[PDB]
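Peer 1: Have a look at this one before I ask anything.
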Number of protein chains: 2
Amino acid sequence: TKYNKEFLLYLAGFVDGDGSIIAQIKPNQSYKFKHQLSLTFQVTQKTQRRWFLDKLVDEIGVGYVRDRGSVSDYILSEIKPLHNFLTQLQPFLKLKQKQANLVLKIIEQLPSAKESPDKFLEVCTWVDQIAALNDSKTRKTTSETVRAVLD
Amino acid sequence: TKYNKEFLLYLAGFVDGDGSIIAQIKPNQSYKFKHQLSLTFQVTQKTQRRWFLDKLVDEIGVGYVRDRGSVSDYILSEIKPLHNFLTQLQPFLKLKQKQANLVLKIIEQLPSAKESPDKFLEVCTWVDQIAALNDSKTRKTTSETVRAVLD
DNA sequence: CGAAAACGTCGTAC
DNA sequence: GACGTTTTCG
DNA sequence: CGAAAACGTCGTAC
DNA sequence: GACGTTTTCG
Ligand SMILES: [Ca+2]
Ligand SMILES: [Ca+2]
Ligand SMILES: [Ca+2]
Ligand code: NA
Ligand code: NA
């Protein structure tokens, strides 16, 4: 899945505008470290324009559209295709380039982050950075909170 | 003032995201038909990212940035340069392409719209069209409104 | 007058 | 825009 | 368990 | 995002 340059240039600007590059630390006992690292690339749009989101699903060839009322979102969370997509988009972003680099870095690091409790906590630090870059306003689960892992 | 393709492709996506192509019929006795036709190309952005709007002023080479509190806007209203810019940006727009064409068409038509009251009113019809296409919500001055110029 | 700049603000669509 | 919590899936 | 899908909502930045 | 009203400028 290798994309067209004209498309990526256009999409990077659309993303810098209404997209979001999100990293979350999700709490849950089921997981080894009681938290799951989650990554999302998303594009939001008023539902009467949903066709646009649908066309993203067609060109990126992966991901899906969810509806949440008057608004919809194109969503891409699958680690492998997300990494493939972000890598190609990264060179054209201007406003969300750093968070794109951070997500790429987090993905490449997941394997060894399951291994030690200190590698996992470090990676969580990178998600704090992504949220600081974002216009974050209702964040709850922080790397700091994961640190109350101390027994 | 002929722009670089990569730059237009990217800006077209940003504009589809947080930009706005605007046509307004503005009331005022000073004008022959008691209304002034106004066109605006704008890009809005949070003031901590105003550098990004300043960078637009630099590349487009015309227009300016205005501050309105926690938010700012890159503004381009001069008919000649706006026509030039919209013509080159127009082919890459996907969501605001129609309003961009309508604005180009209104601009080309301004000279003859000062001539008859009927041509003027027809042009006002095109601005009703642009507002229909936009996510309009507080429009007051309509082509219908102008029609009560009837003596 | 004609045209742009300046200034101000409602209601979501991010 | 950018999170949150809850449910499915393998 | 691990990872994504599904579902839900706060607070602006358009 | 997409309008509004008021002031300047030529
Ligand atoms: Ca934006
Ligand atoms: Ca936006
Ligand atoms: Ca938008
Ligand atoms: Na921030
Ligand atoms: Na509309």
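Numbering, chain A: per Swiss-Prot, residues 3-153 in sequence.
The header says X-ray crystallography, 2.5 Å.
Here the Cβ of each residue, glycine as well, is placed from N, Cα and C on the backbone.
Quick paste from Swiss-Prot:
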BINDING   A:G19, A:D20  Mg(2+) 1 binding site
BINDING   A:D20  Mg(2+) 2 binding site
MUTAGEN   A:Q26 to A or C  Alters the specificity of the endonuclease
MUTAGEN   A:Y33 to C, H or R  Alters the specificity of the endonuclease
MUTAGEN   A:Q44 to A, C, T, V or W  Alters the specificity of the endonuclease
MUTAGEN   A:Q47 to N  Strongly reduced affinity for DNA. No effect on catalytic activity
MUTAGEN   A:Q47 to A, E or M  Loss of catalytic activity
MUTAGEN   A:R68 to A  Loss of activity
MUTAGEN   A:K98 to A  Strongly reduced affinity for DNA. Increased catalytic activity
MUTAGEN   A:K98 to R  Strongly reduced affinity for DNA. No effect on catalytic activity
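Describe each of these features in terms of where it is and what it packs against.
Peer 2: A helical conformation is recorded for A:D20 (Mg(2+) 1 binding site) in the three-state DSSP classification.
The Cβ of A:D20 (Mg(2+) 1 binding site) lies under 8 Å from the Cβ of A:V45, A:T46, A:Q47, each of these being in the same chain and 6 or more residues away along the sequence.
Close to A:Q26 (mutagenesis position) in the fold, though at least 6 residues off in sequence, lie A:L39, A:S40, A:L41, A:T42, A:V129, A:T143, each with a CB less than 8 Å from its CB.
For A:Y33 (mutagenesis position), no same-chain residue lying six or more positions away in sequence has a CB closer than 8 A to its CB.
When secondary structure is read from DSSP and collapsed to three states, A:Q44 (mutagenesis position) falls in the strand class.
Counted within 10 Å of its Cβ, the other Cβ atoms near A:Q47 (mutagenesis position) come to 21, all protein chains included.
Around A:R68 (mutagenesis position), the C-beta neighbours below 8 angstroms that are at least 6 residues distant in the chain are A:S74, A:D75, A:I77.
The Cβ of A:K98 (mutagenesis position) lies under 8 Å from the Cβ of A:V17, A:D18, A:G21, A:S22, A:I23, A:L135, each of which sits 6+ residues away along the same chain. In the three-state DSSP reading, A:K98 (mutagenesis position) counts as coil.
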Peer 1: Give me the Cα-Cα distance between A:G19 (Mg(2+) 1 binding site) and A:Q44 (mutagenesis position), rounded to a whole Å.
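Peer 2: Here the two Cα atoms lie 12 Å apart.
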Peer 1: Are there residues of the same chain, six or more positions away from A:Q44 (mutagenesis position), whose CB falls under 8 angstroms from its CB, and which are they?
Peer 2: A:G21, A:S22, A:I24, A:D75, A:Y76, A:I77, A:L78
Peer 1: If H, G and I count as helix, E and B as strand, and all else as coil, what does DSSP give for A:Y33 (mutagenesis position)?
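Peer 2: Coil, per DSSP.
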Peer 1: Taking only the recorded positions A:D20, A:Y33, A:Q47, A:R68, A:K98, which have a CB closer than 6 angstroms to any atom that belongs to ligand 2?
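Peer 2: Only A:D20 meet the Cβ criterion.
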Peer 1: So if the criterion is CB under 8 Å to a CB of chain B, which of the mutagenesis positions A:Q26, A:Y33, A:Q44, A:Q47, A:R68, A:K98 qualify?
Peer 2: none
Peer 1: Taking 10 A as the limit, how many CB atoms besides its own sit near the CB of A:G19 (Mg(2+) 1 binding site)?
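Peer 2: Result for A:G19 (Mg(2+) 1 binding site): 20 other Cβ atoms within 10 Å.
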